[PDB]
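What follows is a short report on a single structure.
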Amino acid sequence: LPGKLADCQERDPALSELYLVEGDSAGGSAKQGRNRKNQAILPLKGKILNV
DNA sequence: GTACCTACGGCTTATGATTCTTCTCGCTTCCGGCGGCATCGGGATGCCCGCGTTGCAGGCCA
């Protein structure tokens, strides 16, 4: 929960949005240019192992 | 693709210590009430006489 996740002010689901981008390259400007009402961004690190 | 360490210098803020404010234990002993009796100075009551109080009308003041 800490570290990377930055939720919005609203807590009721089906109203907010979630995004998945590169952390240090994209998430910075994404948070600096997003809204603080119904916006949430979850950064990522590199790739993800296959299933 | 990403994280964690200290030196170079200054103000502050996050917590254990010391002088100033205060809360009130101890009773006991010199001292302060407390009551009774002889004493003394004041005054209320009475009479006399002149002065303090008040009403009228005028000139001065806030």
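Chain A is numbered as in Swiss-Prot, which gives 403-453 for the residues shown.
Determined by electron microscopy, 6.6 Å, according to the entry header.
Yeah, the Cβs are placed from backbone N, Cα and C, and that goes for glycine too.
Annotation note: A:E424 (mutagenesis position) sits in a strand segment as assigned by DSSP. Cβ contacts within 10 Å of A:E424 (mutagenesis position), excluding its own Cβ and spanning all protein chains shown: 13. Experimental mutagenesis at this site is recorded by Swiss-Prot as A:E424 to A or Q, annotated: Strongly reduced DNA supercoiling and relaxation activity. Reduces ATP hydrolysis in response to DNA binding, but has only minor effect on the basal rate of ATP hydrolysis.
A:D426 to N appears in Swiss-Prot as a natural variant; the accompanying note says: In nal-24, nal-102, nal-103, nal-107, nal-108, nal-111, nal-114, en-2 and en-5 mutants; resistant to nalidixic acid and to enoxacin. Annotation for A:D426 (variant position): spatial neighbours A:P445, criterion Cβ-Cβ under 8 Å with sequence separation of six or more.
For A:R436 (mutagenesis position), the number of other Cβ atoms no farther than 10 Å from its own Cβ, over all displayed protein chains, is 17. Annotation of the published mutagenesis A:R436 to S in Swiss-Prot: Cannot be made, suggesting it is lethal. This is temperature-sensitive in S.typhimurium, but not lethal; the original residue is retained in the structure shown.
A:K447 to E appears in Swiss-Prot as a natural variant; the accompanying note says: In nal-31, nal-109, nal-115 and nal-120 mutants; resistant to nalidixic acid. Take the CB of A:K447 (variant position) and look out to 10 A: across all protein chains shown you find 9 other CB atoms.
Annotated pair A:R436 (mutagenesis position) and A:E424 (mutagenesis position), C-alpha to C-alpha distance, rounded: 15 Å.
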